[PDB]
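Asks: Input: one structure, supplied below.
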Amino acid sequence: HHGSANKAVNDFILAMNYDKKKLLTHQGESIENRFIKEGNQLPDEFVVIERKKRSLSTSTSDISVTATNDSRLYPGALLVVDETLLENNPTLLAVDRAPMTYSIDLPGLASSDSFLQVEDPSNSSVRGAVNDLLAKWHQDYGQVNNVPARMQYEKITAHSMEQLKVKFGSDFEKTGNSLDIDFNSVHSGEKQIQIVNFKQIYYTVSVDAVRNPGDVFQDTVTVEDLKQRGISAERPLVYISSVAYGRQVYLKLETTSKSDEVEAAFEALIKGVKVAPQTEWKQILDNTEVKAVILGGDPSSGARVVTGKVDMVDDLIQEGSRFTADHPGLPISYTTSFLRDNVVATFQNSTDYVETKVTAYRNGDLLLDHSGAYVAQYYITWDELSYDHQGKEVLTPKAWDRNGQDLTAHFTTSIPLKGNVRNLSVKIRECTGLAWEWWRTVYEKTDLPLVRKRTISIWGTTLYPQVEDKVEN
């Protein structure tokens, strides 16, 4: 502005030519898994894994923040555009700055003096400017009613730690690593997981468009000083054009189960006051469930890692639902704009993942009771399933120990089966003592269904056998 240095600085930037899209793309990896696999052992139920690769490509302009005391995330701030910016750890360009005018969008001022001037932008001045206003709004408002926080929720079922980054931000670890997350237990086919990111905005602070690239500096600054800090074209500049300020929860859910109507549990659980009347399946699921949850927000400092089950008990959802300027909020996300032209910077982050689907097949028992006045015989055959390599399959047949044996009395045994069991046949003859018909076949199903507890129960007399076929799922 007027002085020959600034002007030269202004030319510099304006003249910059570069690829806004080839600079804001970060990458992880791909390597192809052929599909294949399948096949798995068990404990108290038998699964088939099978891992079918998939592809995550996000692009936003809003950047999640999992900091609090991050001194370089203030609106106005210039960031360099280089590898560290993609990773959410940007090289800050402190350099003598000119003043700025920020807007602020909460209710109680609409236009009148919902504006602010700062002489030297910095985390401090800009905070202390804000925190001044948040008083005279508490002094007019906040205590007017519940000024309510604008919520915004997102989900992803897990699959890998990196693929999570591409959903929640190039900086997830210091949150990930904290929620205790076991994928060794989901490429096994054991656990299955989903992760929520609840956001609660109280207010937002933003910057009108910079009319000239020079305008952001002071006349003390030269191009030489910018070159000396590595700005190029190759490494241009953005400015933090907006910041939203509030509370955040990241939150991870894991269950024993594998019901292919599990997702449904959550979505309706999340909706809060949506108890279901016990008994249910979209309620058994939740009762075998264990959380871990991080709060960045409301009482400023660091994070609150916390766990509980749900039993709805963890409803911190509406914890910070009301604003009112008691304690301000911390910064949750921000936006950047190139200085050259005020174009919002838009980051395209991609990776493809190790995607592992799972499938049911519980395992019950078959129980026999013989309380008949006669002799009987069981022929009980089946096929035990597995997958070796390529998967394909492996049906090695099998057969009860007492096939053939004559059983009397009151005989009971419980033959237990597992999920891979298939082609289960069961035959039962009783013996009549009639010369022309030695045996009645009294029961004979092929491909019995596999159930928690089938119990076949034969009784009665030689000429008048009774049979109960009882399933119990």
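Numbers run from 1 along the shown chain.
The way this entry was determined, per its header, is X-ray crystallography, 2.9 Å.
Placed from the backbone N, Cα and C atoms, the Cβ positions cover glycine too.
The following feature annotations were taken from Swiss-Prot:
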type    : residues                                : note
MUTAGEN : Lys21 to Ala (Swiss-Prot position 18)   : Loss of hemolytic activity
MUTAGEN : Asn69 to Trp (Swiss-Prot position 66)   : 50% hemolytic activity
MUTAGEN : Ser71 to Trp (Swiss-Prot position 68)   : Wild-type hemolytic activity
MUTAGEN : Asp171 to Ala (Swiss-Prot position 168) : 20% hemolytic activity, inhibits membrane insertion, forms prepores on liposomes which detach easily and rarely convert to pores
MUTAGEN : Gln194 to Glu (Swiss-Prot position 191) : 42% hemolytic activity
Asks: Measuring Cα to Cα, how many angstrom lie between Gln194 (mutagenesis position) and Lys21 (mutagenesis position)?
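Replies: Cα-Cα distance, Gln194 (mutagenesis position) to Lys21 (mutagenesis position): 31 Å.
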Asks: Return the residues near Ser71 (mutagenesis position) by Cβ distance under 8 Å, restricted to its own chain and a separation of at least 6 in sequence.
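Replies: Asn123 - these are the non-local Cβ neighbours of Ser71 (mutagenesis position), listed in sequence order.
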Asks: Could you state the whole-number distance in Å separating the C-alpha atoms of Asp171 (mutagenesis position) and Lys21 (mutagenesis position)?
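Replies: Rounded to the nearest whole number, the Cα-Cα distance is 20 Å.
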Asks: Roughly how many Å lie between the Cα atoms of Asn69 (mutagenesis position) and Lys21 (mutagenesis position), rounded to a whole value?
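Replies: Rounded to a whole number, the Cα-Cα distance is 30 Å.
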Asks: Taking every protein chain shown into account, which of the mutagenesis positions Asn69, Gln194 has the largest tally of Cβ atoms within 10 Å of its Cβ?
Replies: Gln194
Asks: Measure the Cβ-based neighbour count of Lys21 (mutagenesis position), defined as the other Cβ atoms within 10 Å of its Cβ.
Replies: 11
Asks: Looking only at Cβ atoms, how many others are within 10 Å of the one on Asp171 (mutagenesis position)?
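Replies: Neighbour count, Cβ to Cβ under the 10 Å cut-off: 18.
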